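Data block below; observations after.
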Amino acid sequence: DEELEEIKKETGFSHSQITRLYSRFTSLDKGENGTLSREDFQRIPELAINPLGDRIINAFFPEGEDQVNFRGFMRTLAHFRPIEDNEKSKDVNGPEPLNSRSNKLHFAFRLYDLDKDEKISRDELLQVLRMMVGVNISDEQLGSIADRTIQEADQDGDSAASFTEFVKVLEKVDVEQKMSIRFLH
Amino acid sequence: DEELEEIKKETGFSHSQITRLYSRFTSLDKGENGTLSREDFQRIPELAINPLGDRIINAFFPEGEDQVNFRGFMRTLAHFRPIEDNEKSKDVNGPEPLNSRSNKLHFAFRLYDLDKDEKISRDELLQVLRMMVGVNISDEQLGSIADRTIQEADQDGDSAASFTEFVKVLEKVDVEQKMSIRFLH
Amino acid sequence: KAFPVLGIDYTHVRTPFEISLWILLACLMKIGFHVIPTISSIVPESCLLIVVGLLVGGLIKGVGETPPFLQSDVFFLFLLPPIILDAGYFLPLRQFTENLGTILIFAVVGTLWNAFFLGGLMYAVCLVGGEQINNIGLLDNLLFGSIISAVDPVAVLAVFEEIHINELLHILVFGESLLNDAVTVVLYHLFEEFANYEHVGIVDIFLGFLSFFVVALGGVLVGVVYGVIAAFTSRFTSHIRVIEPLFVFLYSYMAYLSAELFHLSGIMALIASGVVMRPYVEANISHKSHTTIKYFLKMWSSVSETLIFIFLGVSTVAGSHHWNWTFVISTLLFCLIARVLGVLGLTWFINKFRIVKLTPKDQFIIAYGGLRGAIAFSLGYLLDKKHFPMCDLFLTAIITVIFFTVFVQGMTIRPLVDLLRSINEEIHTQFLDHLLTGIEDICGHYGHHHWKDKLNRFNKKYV
Amino acid sequence: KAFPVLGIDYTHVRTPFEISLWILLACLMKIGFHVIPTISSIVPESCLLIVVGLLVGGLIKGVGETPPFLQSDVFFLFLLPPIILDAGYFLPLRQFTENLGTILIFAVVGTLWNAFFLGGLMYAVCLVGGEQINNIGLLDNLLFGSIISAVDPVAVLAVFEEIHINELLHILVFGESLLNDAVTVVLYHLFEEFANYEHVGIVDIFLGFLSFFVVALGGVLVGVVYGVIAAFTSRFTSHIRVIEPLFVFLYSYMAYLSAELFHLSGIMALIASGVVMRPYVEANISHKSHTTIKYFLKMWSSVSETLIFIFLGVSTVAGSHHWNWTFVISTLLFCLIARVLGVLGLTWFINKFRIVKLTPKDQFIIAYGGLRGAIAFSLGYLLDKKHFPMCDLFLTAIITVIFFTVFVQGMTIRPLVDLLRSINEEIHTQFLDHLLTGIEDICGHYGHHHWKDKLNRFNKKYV
């Protein structure tokens, strides 16, 4: 048995979940030296089709480095681990788990934000909307949608109201169900 | 048996047709003195509903007189007697019968013409069209229809081309079938 | 018995499975009959039904299965009312009641003429025929004449188009086919009962003459009663709409069964019920439910006709045959002559009593183009063997007449009949029309316009 | 016999006329059931069917007619496949295959649990019961448990609305009702055969365990074969469109009869055939024909369910009854307990294996709200008297359970369960959705998204 406990403490998975993820890791390694890189993710058959696909490949990566180790994959992937009531409820001191109601929507903001400047802006919303929607729909239509969302979301007055209000308009949207993945043992 | 032969020569009916028509005549007499008048026709239940109803009541009448005798009813009604081929075909000298292809469309023109001046005109067509159609439809719509019919019909150039061209544009429309009534014995 | 439940029990599913196979084969040939570029306008649909029946009967003969048969209760209760209701529901009531006189003349009187002329001439042939067609008699042979005069000219309308089929000929053949399938069944039951009286006097002839009209008009009365009931109950089915077609089918079928209960004309009851309910529905029924009703009638009639022609195929390739050259050739020739003479005489009689005459075009189409099938065969197939010992010869003659009148008289009618709107016009048309009407209302002869206006007043009063 | 044809022969038209009368009465009560202001949302449709059956049975009893009966061939060939095909055709394949695991768990495993728990507890009651419930045995009583677990929770959905019934609970009860009516019939045939082995060993138990899956999956295989054939032949029916519904009904019915031919699961074959043909039709079929297909299925299933409940009424007011207080009260109480325990245990087992848990709302609706009818009665009515001498007691228990579970458990579930979208939200919803998917595709666990994408690739390849 390899070193697994420290990630089983950092992430909070079980042992079998980590073993299965490492199995998929070895399968997608397509070579030990590229433990995990940008192209390694790009050649996954289906996510590249997804409009957000490229953002997801660069969302795991901590900084500008083009390599991901297994442990970093675990750290970034844990964000989705389902919130477990009694186990989030048992001992309360500090938010050590990264799968919290806060960290789950922070991954969303980091995926929207162009850089890690916490700036959702009409450029950001318009870019992501044009990704999710096809290229055919009118830019004026996207302009209307994006700026209307900015207006209702922004209580800051600078059109941003970026994170603190993001939580408030998403509170009506349960993220505990919406954004989490059960990883089969 | 009363005097019937001279109408059986003037009109051209048979004896039983004349007898049945005279029966209906006596029924609609509602009084010998009003042998037949305008009100006598008006109180027929159904023709007054017909858009052309009033024109038909005044179409029988030869001149401004307000009484119709039985023989005059026969003369005016004969116009519809079906054209009989061998019997229109047997002896040819002069058009004694009034049920001819000419006299049948002449009754139509006399019903269109406001007075017996042979003047179908945009006023005439518009009036009759507004009678046949309801009052709801646009006068501009009726204007378009009536003036288009005037234009195509008029080869005179005065917008009239009234009777001689009436026959030509109705020749395509068989009137021997369209405008004639078989009067059951 | 390892694997307990598993088995190969086929007797459990033979009738439903094989009937499904037959309907599937017929449907597959229909979708193989409209894909050939131009064949639906050269050969009638009835020919496709005949060929499908022939293939299914050939498969039955080759396999060796005992061929199925009409039980004379399935036909008169489950297979006839679909066809009759489909035909008599989409009857164009306007055109049908405009020239109702000529339709009634053709259907009733021409069917009676065909039946009795064929009966008399076939009796004359049998009297002077060989020893194996004597002893048929008059009633047994007049019944055959009535069976074989169950004719379906409307199938020929599939071979033509909008041109050559005006609104007069179309309604004429439509109503003729309907009321001919009604009158032939009435006469079928009448003669099938008269064929066991052993003494038919003049009083019995008069009683049969009265019972013809009693059966037909009692069927009509039951039909209008159930049509009125369906019209009333259609006002309240707006809340639940998937039951709207069901009420139409239920009420028409109950009209049929109420007429057949009293031995009245079930077919005429079906026709009358459909004709009465149709105007007062499609106004109280949603467009989706009306479209369904239409689809239901079309495909359920198609299934019934398919099944009848399958039975025709299995009884013509795998049945009992008593071919007689004199009887069969004489019945072919006399069906053609009786049909032609009836059409010519009745058209001559009714042209002089109407405004729009019948052209030699439509006289030829009605006379040459009345094609048998799916009722002639079934009526002549349910004849007993105890009664009518010659019924196998009747079946052979009926099958031969169907094949000749569908394959020779229906495939050679289109290439045998083509060789033998300014603004003003519109205005004037309506004008002459309003003119004539007014005039007819002045003369006063109680034609049909007057009756229709009275009917409209009645309708308003009800509503 | 004056007026020859006229008669009053009613034996000729009794079954068709009286069945038409029954369907007419049921339809008239349906159009008298939706006009009462608020009663369709308080009482289920099954209660109306029960009451209609009770009135028809009371009329039969009062008149004195011999009550009609299911022939055990009409039910399994003409009355069951309508209901099954209507249910399993409009199955929402998206929602059904998303959470297919939980639907299969509930339907198959919960039905097996209900069947065997009721069999065991009723056997325990009979062992310690009076002398008139002993000698029933295990297989004869386990068969009763399997019959009475044929449950139809989807009827309760009529009492609720869009609120309180999310897309999860709706598909859960829909698939549960379908595959429960499939598994109960599979178990019915299995136990009805095992009840004549006179020695059921462990090898026979294992063979029955294998034959359960063989029957079910062979039905599924026959169904997908006929669904593929129907999908293929639907591409060519664009030329003739009134045959488009007929091909769907024919191919589903032939799938049912091909599965029942080999004693495989005809119900599962019907379901699989409908589910396979539906996506590949409605794209090759016109909107009018699809609307018809929908109407046909709805009203033909309604007629079949009406007839089944009419038979229930005639056998509950005019039938043989063997009421036993111990057996009937025990079976009521144990049906409720078995249903509740199964729902609670299986929900607990499958919440931990899924993302969206099942709330006590839907657990209560599934546990309390599974109501019997129209398959439990018919399955328990076709039991032999030679085999299963106690089948009259089983019928009494089944009828009592149907009445209690429809009138008490269905009329007191709505007043027993209510007491126990900014632009952003939309954008973010789609976002989190595309996000999770990508993530799940990165982790790689072969959930259901992967399988669905593979299915889509396959579909593209075919097309």
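The numbers used for chain A are those of Swiss-Prot, and the residues that appear cover 11-195, in sequence.
Note that Cβ sites are derived from N, Cα and C of the backbone, with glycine treated the same way.
What Swiss-Prot says about this one:
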- A:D123, A:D125, A:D127, A:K129, A:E134: Ca(2+) 1 binding site (BINDING)
- A:26-61: domain 'EF-hand 1' (DOMAIN)
- A:66-101: domain 'EF-hand 2' (DOMAIN)
- A:110-145: domain 'EF-hand 3' (DOMAIN)
- A:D50 to A: Does not reduce calcium-binding, colocalization and interaction with SLC9A1 (MUTAGEN)
- A:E134 to A: Reduces calcium-binding and SLC9A1-dependent Na(+)/H(+) exchange activity. Does not reduce colocalization and interaction with SLC9A1. Reduces colocalization and interaction with SLC9A1; when associated with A-175 (MUTAGEN)
- A:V143 to A: Inhibits translocation to the cytoplasm; when associated with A-145; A-147; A-183 and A-185 (MUTAGEN)
- A:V145 to A: Inhibits translocation to the cytoplasm; when associated with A-143; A-147; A-183 and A-185 (MUTAGEN)
- A:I147 to A: Inhibits translocation to the cytoplasm; when associated with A-143; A-145; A-183 and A-185 (MUTAGEN)
- A:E175 to A: Reduces calcium-binding and SLC9A1-dependent Na(+)/H(+) exchange activity. Does not reduce colocalization and interaction with SLC9A1. Reduces colocalization and interaction with SLC9A1; when associated with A-134 (MUTAGEN)
- A:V183 to A: Inhibits translocation to the cytoplasm; when associated with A-143; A-145; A-147 and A-185 (MUTAGEN)
- A:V185 to A: Inhibits translocation to the cytoplasm; when associated with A-143; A-145; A-147 and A-183 (MUTAGEN)
- A:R192 to A: Does not affect sodium:proton antiporter activity (MUTAGEN)
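Sequence features, as recorded in Swiss-Prot, placed on the structure.
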{"residue": "A:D50", "record": "mutagenesis position", "contacts (Cβ under 8 Å, 6+ apart)": "A:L38, A:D39, A:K40, A:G44"}
{"residue": "A:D123", "record": "Ca(2+) 1 binding site", "contacts (Cβ under 8 Å, 6+ apart)": "A:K129, A:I130, A:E134"}
{"residue": "A:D125", "record": "Ca(2+) 1 binding site", "contacts (Cβ under 8 Å, 6+ apart)": "none"}
{"residue": "A:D127", "record": "Ca(2+) 1 binding site", "contacts (Cβ under 8 Å, 6+ apart)": "none"}
{"residue": "A:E175", "record": "mutagenesis position", "contacts (Cβ under 8 Å, 6+ apart)": "A:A163, A:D164, A:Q165, A:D166"}
{"residue": "A:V183", "record": "mutagenesis position", "contacts (Cβ under 8 Å, 6+ apart)": "none"}
{"residue": "A:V185", "record": "mutagenesis position", "contacts (Cβ under 8 Å, 6+ apart)": "A:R111, A:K114, A:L115"}
{"residue": "A:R192", "record": "mutagenesis position", "contacts (Cβ under 8 Å, 6+ apart)": "A:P92"}
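Taken through DSSP, the domain 'EF-hand 2' (A:66-101) splits into 21 helix, 1 strand, 14 coil. Taken residue by residue, the domain 'EF-hand 1' (A:26-61) breaks down under DSSP into 19 helix, 1 strand, 16 coil. The mutagenesis positions examined here are A:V143, A:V145, A:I147; by Cβ neighbour count within 10 Å, the least packed of them is A:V145.
Within 10 Å of the Cβ of A:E134 (mutagenesis position) there are 18 other Cβ atoms, across all protein chains. Look at A:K129 (Ca(2+) 1 binding site): DSSP puts it in coil. Compute the center of the Cβ atoms of A:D123, A:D125, A:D127, A:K129, A:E134, which mark the site for Ca(2+) 1; besides them, the chain residues with Cβ within 8 Å of that center are A:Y122, A:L124, A:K126, A:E128, A:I130, A:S131. Under 8 angstroms separates the C-beta of A:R192 from a C-beta of chain D, among the recorded positions A:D50, A:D127, A:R192. A simple way to gauge crowding: the CB of A:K129 (Ca(2+) 1 binding site) has 16 other CB atoms within 10 angstroms, across all the protein chains here.
In the three-state DSSP classification, A:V183 (mutagenesis position) falls within coil.
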